[PDB]
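Each remark here refers to the structure printed beneath this line.
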Amino acid sequence: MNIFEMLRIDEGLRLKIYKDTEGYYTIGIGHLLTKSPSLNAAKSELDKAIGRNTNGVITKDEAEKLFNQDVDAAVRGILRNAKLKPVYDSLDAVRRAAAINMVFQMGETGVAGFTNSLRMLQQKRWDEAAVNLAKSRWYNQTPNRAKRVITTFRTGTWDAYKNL
Ligand code: NA
């Protein structure tokens, strides 16, 4: 297990434009296209991202290319964020994957607002952090995925992703 395999489990792989859990146009391995309700706007974003006129459909290689870029962007984002970087730096590599997963799903600004959770993580108060992380819109809206990510923060193991 690693961050790529983890997010592949959590996000799936779809080669045609679909709506994500929030109703937003997405493609590939959780590549958010736009929050606009316009499918045409989403198709434009896709074409811009891929560099060709798609039919709203991409190949697996293209999906994996966007995915690589998106994981890299999530990491880069954490490292540029004054609130997230110190917490991320304090973590072991397994818990760093859980951190990247959160940012991939909700964005840097959204995760940086988990102030109390972040403090508990930096303190290595894992059970307390896990309880706090679950008191969130995140957990309520995507409880199975959040439970997996939270278990990863709680334990520093890949146990929530084994059998998957
Ligand atoms: Na998804």
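Cβ atoms are placed via backbone N, Cα and C, with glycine included.
Annotation source Swiss-Prot lists active site, proton donor/acceptor at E11 (among others), citing experimental evidence. A helical conformation is recorded for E11 (mutagenesis position) in the three-state DSSP classification. Residues near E11 (mutagenesis position) in space but far in sequence (CB under 8 A, at least 6 apart, same chain), listed by position: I29, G30, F104.
Around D20 (mutagenesis position), the C-beta neighbours below 8 angstroms that are at least 6 residues distant in the chain are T26, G30, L32. According to Swiss-Prot, the feature active site, proton donor/acceptor maps to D20 (among others), an assignment based on experimental evidence.
In three-state terms derived from DSSP, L32 (substrate binding site) belongs to an extended strand segment. Annotation comment: Swiss-Prot describes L32, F104, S117, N132 as substrate binding site.
Under the heading of mutagenesis, Swiss-Prot lists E11 to Q and annotates it as follows: Complete loss of activity.
For the recorded site, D20 (mutagenesis position), the DSSP three-state label reads coil. For the mutagenesis result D20 to A, N, S or T, the note given in Swiss-Prot is Complete loss of enzymatic activity.
Quoting Swiss-Prot on the mutagenesis of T26 to E: Complete loss of activity at neutral pH; covalently bound substrate. In this structure, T26 (mutagenesis position) is part of a beta strand by DSSP.
Swiss-Prot lists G30 to A among its mutagenesis entries, and the accompanying note reads: Almost complete loss of enzymatic activity.
DSSP assigns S117 (mutagenesis position) to a helix. Among the mutagenesis results in Swiss-Prot, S117 to V has the note: 50-fold decrease in enzymatic activity. The residue drawn here is the original one.
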Of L32, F104, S117, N132, recorded positions neighbouring ligand 1, Cβ under 6 A: none
Which same-chain residues, if any, lie at least 6 apart from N132 (substrate binding site) yet have Cβ under 8 Å of it: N116, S117, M120
